[PDB]
Amino acid sequence: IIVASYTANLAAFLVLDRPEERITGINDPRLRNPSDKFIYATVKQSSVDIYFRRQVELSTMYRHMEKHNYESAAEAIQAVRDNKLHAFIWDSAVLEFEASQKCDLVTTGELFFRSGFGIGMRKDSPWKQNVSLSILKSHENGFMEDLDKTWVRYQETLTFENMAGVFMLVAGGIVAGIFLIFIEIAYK
Amino acid sequence: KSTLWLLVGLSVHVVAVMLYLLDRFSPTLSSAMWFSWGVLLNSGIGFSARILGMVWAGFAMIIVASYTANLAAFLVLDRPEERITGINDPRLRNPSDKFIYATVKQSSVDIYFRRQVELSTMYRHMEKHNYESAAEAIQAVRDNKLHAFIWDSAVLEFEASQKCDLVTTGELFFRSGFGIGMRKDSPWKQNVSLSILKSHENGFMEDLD
Amino acid sequence: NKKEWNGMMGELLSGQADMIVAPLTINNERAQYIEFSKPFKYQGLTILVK
Amino acid sequence: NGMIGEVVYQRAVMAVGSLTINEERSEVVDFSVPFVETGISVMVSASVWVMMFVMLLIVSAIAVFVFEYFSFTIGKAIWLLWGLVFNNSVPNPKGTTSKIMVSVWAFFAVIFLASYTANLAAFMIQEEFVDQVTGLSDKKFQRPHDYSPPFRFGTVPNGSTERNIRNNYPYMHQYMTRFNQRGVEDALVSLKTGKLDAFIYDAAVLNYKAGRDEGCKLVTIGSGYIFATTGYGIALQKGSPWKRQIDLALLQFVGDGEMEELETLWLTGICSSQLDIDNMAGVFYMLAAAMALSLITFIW
Amino acid sequence: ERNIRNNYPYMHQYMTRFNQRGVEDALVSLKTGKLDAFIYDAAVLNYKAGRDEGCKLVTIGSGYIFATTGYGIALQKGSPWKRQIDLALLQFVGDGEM
Amino acid sequence: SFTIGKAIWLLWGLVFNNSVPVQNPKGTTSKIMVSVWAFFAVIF
Amino acid sequence: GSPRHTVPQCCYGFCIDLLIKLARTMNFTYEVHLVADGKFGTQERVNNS
Ligand SMILES: *[C@@H]1O[C@H](CO)[C@@H](O[C@@H]2O[C@H](CO)[C@@H](O)[C@H](O)[C@H]2NC(C)=O)[C@H](O)[C@H]1NC(C)=O
Ligand SMILES: *[C@@H]1O[C@H](CO)[C@@H](O[C@@H]2O[C@H](CO)[C@@H](O)[C@H](O)[C@H]2NC(C)=O)[C@H](O)[C@H]1NC(C)=O
Ligand SMILES: *[C@@H]1O[C@H](CO)[C@@H](O[C@@H]2O[C@H](CO)[C@@H](O)[C@H](O)[C@H]2NC(C)=O)[C@H](O)[C@H]1NC(C)=O
Ligand SMILES: *[C@@H]1O[C@H](CO)[C@@H](O)[C@H](O)[C@H]1NC(C)=O
Ligand SMILES: *[C@@H]1O[C@H](CO)[C@@H](O)[C@H](O)[C@H]1NC(C)=O
Ligand SMILES: *[C@@H]1O[C@H](CO)[C@@H](O)[C@H](O)[C@H]1NC(C)=O
């Protein structure tokens, strides 16, 4: 019953107890009313700021991030890489590309506000009709996916948990056993 | 609210046959035979065949460890999925005759679902099986002639205390109240609610509990 | 109290820029002000953690 | 013909109903901003052992050393040692240092097999999502004679997806000419009853029927990665003054998540068995290695 | 306090030693350890435990052995708005908008 | 000679994967019944 | 399908004792009967009127 309890609490200690290293989306109640422990923000003076300024029900997040919203995106990425921040709101494939760069960058599960990127334009101007038609012409063939192959699509047990200290203790027990061999020499 | 083990049995009989053949080929009979009878379960046993014995004993312990693994997968991953989990059950959102559920005929839940047009379909599933009294639904669900019933939580948990073969789900909705049915303007209108409030302020409602 | 723009829209409406070819976010207020093309990229919001 | 014939010949102003947007439809009439991401898809159905070997040699060598201190278990300590690893009732140590060292080794083996049960429980945690075909770039998507079963695919008749095929691969249109069908739910039945192997359609109805399938036995490919990647919209006649207002209304419907709320209202986010045949295949491979070692020892 | 004075007079006199000032004051008194329990309304403490930092402070059950009351809208004896407000609250119950 | 009526001793002394010396059994029916009980003790 | 013939019986329980507390509390007496047909009652067009 001792070794059964040992199996049970090791399965309790290193198997099922997976900590919430991520947030699993915006519906985290610890982030609905956050504190100084969860410093999440986005790009200062960005479209995310406009989209959250529209949200009349999440003004708490707007008041929380506005003390910490940063100028450029990559400097915020480096700051949360140095763990000055705790989370970052951004669009999907950019963060997927950065996770494909380095494997220390983790997305979330909740995928919301599926917005779109297009071409910024003027008012009524003849550089809009055939240009957007050419965009749609490039959608049908795989040139979109060719550009995905250039940048988007191109990405870039072991048991060392508690047996390492046991390994070191048995390695010291080898020296202690040699000392007990000297004790057995002292017996004669 | 086994066969792979038989394949392992055929394999270990092949192991026993080749243990006997290679123990003959190791320059005794019943020794190696009953040894092969005693290895496979780590039974009490008081050198080239010993190599097959040691490697197959490694196989046998990883086999029984895999048996521990798939029994743990059989009893941990098989949480009881018979829970409907409230109104948001997709088998009830698009219902069939596989889950027979209804409500009391001429009940307030009928008008409550008739106003909620977005729950028309379940309504159209429940309009064809409505029962006169609730005990009809009780006797039908106890004898598995139904699959669900919509009712107040306190009475259902009371009857689950009465009948331990009944299961309540997790969700809760339509947080309403039961009071006393009243007429129009009457001299026995205010003092009744005053006496109910007198029962709520003291422990008389606690006595009713 | 006169509202104006800045950045890429600011250089656009001043005549310093003529067409924004960029990962530019499509929203409601800019469509009240400028025109858009049909979108090439479709992606949603997500949370980067460590 | 159809809704396009109603709009172009102006018996209908617009079409609120769902429709794919492509090139020549945008040439003849106008479109609004998109509101849903609808592309296309295809509905289908060691070192630890090394270091413990080194420490096992260390334990066997120190057992030989205790034998040299102070009647036939000199090299036989390896067999009995590795048997007490597995606790087999092997057919008795005498040296005190040897008993303590073999006991610490056996306790190490017990906690290592307990960590192996932890490995098995972590294997119990892992739920898989297997994917047979992972995109339009499959080599199955060139010829059904290239692989041993000649499969069947298809699309909806007279659809815009057929026009995308004809502008991508008319040879694929010729293979689909022998593999046509009529009804969407009939194509669902033909997938269920084995009359059809794969189906090609936009992600909208396929994800919608994925949220209502009885059993979820038919899964598409991914979530729109290497696919057509377009959207749905509202077709309008050229010169409509309503167009800008409809675009701003759609953007406001996106900007509060009310579009997302209607998506959640009109979608459904849904979707014992022992299995060891990979590890059983490793068992068969290692017993083949064991009989190969017996074949090595058969030189005498 | 008045309901306790109707119910538990001697325990009201024990709680006379145990008075305090604020909701967050009693919150901090329960977080530190200078207070063992607290009595208040139900769903207020349900919401405040639903937003608790780590779900530290726990209620007792789900409101079973308690006073069994609710919240309402007070009007004067004779205002004609009473029936309209009552029917409107019943309509807000009847659609599930509540 | 000593596990005659002491089958409880070797039996309950080998339920728990004990590695404690008890007796080498000669009865083959006893060995099969020991294997059945030990298989049941493993699954237990 | 049978004629009604409502008979006096024994009735008790929760709201029975609640009404007994009411009649003991406020200065009135009572008279217990039951509905002829055990329905809550929904509003519906009868075949005439
Ligand atoms: C309701 O209950 C009260 C109980 O007090 C009844 O008696 C009246 O009580 C008040 C003081 O509470 C006295 O001032 C009145 O004189 C009492 N009424 C009479 C007729 O003497 C009261 O009659 C009951 N009826 C209602 C609805 O008021
Ligand atoms: C797809 O296009 C063909 C064009 O040939 C159409 O076929 C029609 O199908 C109906 C089915 O009853 C026939 O009555 C018509 O005579 C066919 N017309 C022509 C011109 O062939 C139809 O639009 C589509 N086919 C189907 C069956 O859906
Ligand atoms: C209801 O009370 C009556 C006795 O007063 C009994 O039932 C009667 O039985 C006949 C049989 O055909 C029918 O006319 C009616 O069912 C009843 N008629 C009368 C006179 O009421 C019986 O004791 C009671 N029924 C039940 C079901 O308990
Ligand atoms: C747009 O395309 C048409 C195609 O015929 C062409 O005639 C027209 O000049 C183009 N307008 C421009 C240059 O934007
Ligand atoms: C009820 O009222 C009458 C006067 O109408 C009075 O005489 C009698 O004492 C009262 N009874 C109770 C129960 O108080
Ligand atoms: C009485 O009303 C119901 C409901 O409208 C109807 O179905 C039934 O036919 C009516 N009875 C007769 C005799 O028509």
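Swiss-Prot numbering applies to chain D: residues 494-538, 555-579, 598-618, 621-800, 809-837, in that order.
Cβ atoms here come from the backbone N, Cα and C positions, even for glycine.
Within the same chain, residues at least six positions away from D:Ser511 (L-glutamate binding site) with a Cβ under 8 Å of its Cβ are D:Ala733, D:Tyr761. The L-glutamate binding site feature in Swiss-Prot is assigned to D:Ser511, D:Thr513, D:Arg518, D:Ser689, D:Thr690, D:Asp731.
Cβ neighbours within 10 Å of D:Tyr730 (mutagenesis position), excluding its own Cβ and spanning all shown chains: 20. In Swiss-Prot, a mutagenesis experiment is listed as D:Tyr730 to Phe, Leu or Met, annotated with the note Strongly decreased sensitivity to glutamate.
When other Cβ atoms within 10 Å of the Cβ of D:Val734 (mutagenesis position) are tallied across all protein chains shown, the result is 14. Listed in Swiss-Prot as a mutagenesis experiment, D:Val734 to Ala is described as follows: Decreased sensitivity to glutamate.
Listed in sequence order, the binding-site residues from D:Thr513, D:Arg518, D:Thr690 having a Cα within 10 Å of the Cα of D:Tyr730 (mutagenesis position) are D:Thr690. Among the residues the record lists as binding L-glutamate, namely D:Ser511, D:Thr513, D:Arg518, D:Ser689, D:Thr690, D:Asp731, the two farthest apart have Cα atoms separated by 17 Å. Classification of D:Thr513 (L-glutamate binding site) by DSSP places it within a strand.
DSSP classifies D:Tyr730 (mutagenesis position) as strand under the three-state reduction. D:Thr690 (L-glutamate binding site) sits 14 Å from D:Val734 (mutagenesis position), taking the Cα positions as reference. Note: the CA-CA distance between D:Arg518 (L-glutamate binding site) and D:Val734 (mutagenesis position) rounds to 21 Å.
Under the DSSP three-state reduction, D:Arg518 (L-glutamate binding site) is assigned to helix. Proximity to chain C, defined as a CB-CB distance below 8 A, holds for none of the recorded positions D:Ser511, D:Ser689, D:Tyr730, D:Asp731. Around D:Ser689 (L-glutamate binding site), the same-chain residues at least 6 positions away in sequence with a Cβ under 8 Å from its Cβ are D:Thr513, D:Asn515, D:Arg518.
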